[PDB]
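What follows is a single structure, written as structure tokens, with notes after it.
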Amino acid sequence: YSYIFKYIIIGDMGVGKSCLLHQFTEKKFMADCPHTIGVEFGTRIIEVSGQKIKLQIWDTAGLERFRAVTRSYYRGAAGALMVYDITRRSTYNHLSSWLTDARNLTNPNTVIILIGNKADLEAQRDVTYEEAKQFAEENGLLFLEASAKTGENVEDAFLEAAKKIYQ
Amino acid sequence: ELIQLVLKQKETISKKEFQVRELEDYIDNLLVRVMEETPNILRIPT
Ligand SMILES: Nc1nc2c(ncn2[C@@H]2O[C@H](COP(=O)(O)OP(=O)(O)OP(=O)(O)O)[C@@H](O)[C@H]2O)c(=O)[nH]1
Ligand SMILES: [Mg+2]
């Protein structure tokens, strides 16, 4: 479509990065997402301020360590989903270093949205809403809890970002 | 009893971790080139 926005998804292994991508671009949680080897991307066409836009959304394994593909992965990114697991503090505790990497490997107006995923797993909650929402605001991030499994807030996460990137 | 295969199994493990990192290095270097020169290879599905 007459503009293309490049998205990256980042975060620790097993937070649901691939499953979020797959819920968005095929409204289906097929299902037990089996851990990403190298690099792939999906697309979806959305509409913002009455204008059609292709989202082009890149996925790879949670790296952290620098590697050959690293620079070109971040390179052209207009939005970044920064994803943690609501049932695992560790994934949340690491957010700050993900944001660091993100911030020096993308352009400064790159729009970053924090996703606490696996919201369906209430019984196993290991991270509060409020403290994640706090971190989001302190750091000028957009914030949602979501579930790749149910679909819950998945569409909203991608579209909220797209608005802030613009018409 | 022949207990030394612990040392030998250790040796073996180290060798496969080398094998694994080797393969991850190849993939990465390949994917750089692919991303620059025909990124649509990496689309899903098709
Ligand atoms: N219950 C539930 N399970 C999920 C959700 N998202 C992902 N999963 C499951 O959690 C596991 C990891 O999900 P992935 O999407 O592979 O996570 P990932 O971050 O892509 O993993 P890497 O590619 O290794 O970084 C898989 O078993 C998924 O089926 C969710 O929202 N709810
Ligand atoms: Mg994955």
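What you see of chain A is 8-174, where the numbers are those given in Swiss-Prot.
Method reported for this entry: X-ray crystallography, 2.5 Å.
Yeah, the Cβs are placed from backbone N, Cα and C, and that goes for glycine too.
Quick look at what Swiss-Prot lists:
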BINDING   A:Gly21, A:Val22, A:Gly23, A:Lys24, A:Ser25, A:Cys26, A:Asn124, A:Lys125, A:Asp127, A:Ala155, A:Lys156  GDP binding site
BINDING   A:21-26, A:38-40, A:42-43, A:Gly69, A:124-125, A:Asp127, A:155-156  GTP binding site
BINDING   A:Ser25, A:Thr43, A:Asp66  Mg(2+) binding site
MUTAGEN   A:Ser25 to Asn  Dominant-negative mutant (GDP-bound form). Loss of interaction with RUFY1
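Across the structure, A:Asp66 (Mg(2+) binding site) and A:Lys24 (GTP binding site) place their CA atoms 7 angstrom apart. Sequence-distant contacts of A:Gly23 (GDP binding site), defined by Cβ-Cβ distance under 8 angstroms and a gap of at least six in the same chain, are A:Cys40, A:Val90, A:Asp92, A:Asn124, A:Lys125, A:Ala155. Local packing around the Cβ, expressed as the count of other Cβ atoms within 10 angstroms, is greatest for A:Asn124 among the recorded positions A:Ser25, A:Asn124. By the rule that a residue counts when its Cβ sits under 6 Å from some atom of ligand 2, the recorded positions A:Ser25, A:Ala38, A:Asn124, A:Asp127, A:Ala155, A:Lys156 yield A:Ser25.
Within 10 Å of its Cβ, the residue among the binding-site residues A:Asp66, A:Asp127 with the fewest other Cβ atoms is A:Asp127. In sequence order, the recorded positions near A:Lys156 (GDP binding site) (Cα within 10 Å of its Cα) are A:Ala38, drawn from A:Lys24, A:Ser25, A:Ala38, A:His42, A:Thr43. A:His42 (GTP binding site): 9 other CB atoms within 10 A of its CB, across all protein chains.
For the pair A:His42 (GTP binding site) and A:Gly21 (GDP binding site), the Cα-Cα distance reads 7 Å. Checking the binding-site residues A:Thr43, A:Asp66, A:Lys156 against ligand 1 with a 6 Å cutoff on the Cβ atom leaves A:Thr43, A:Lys156, in sequence order.
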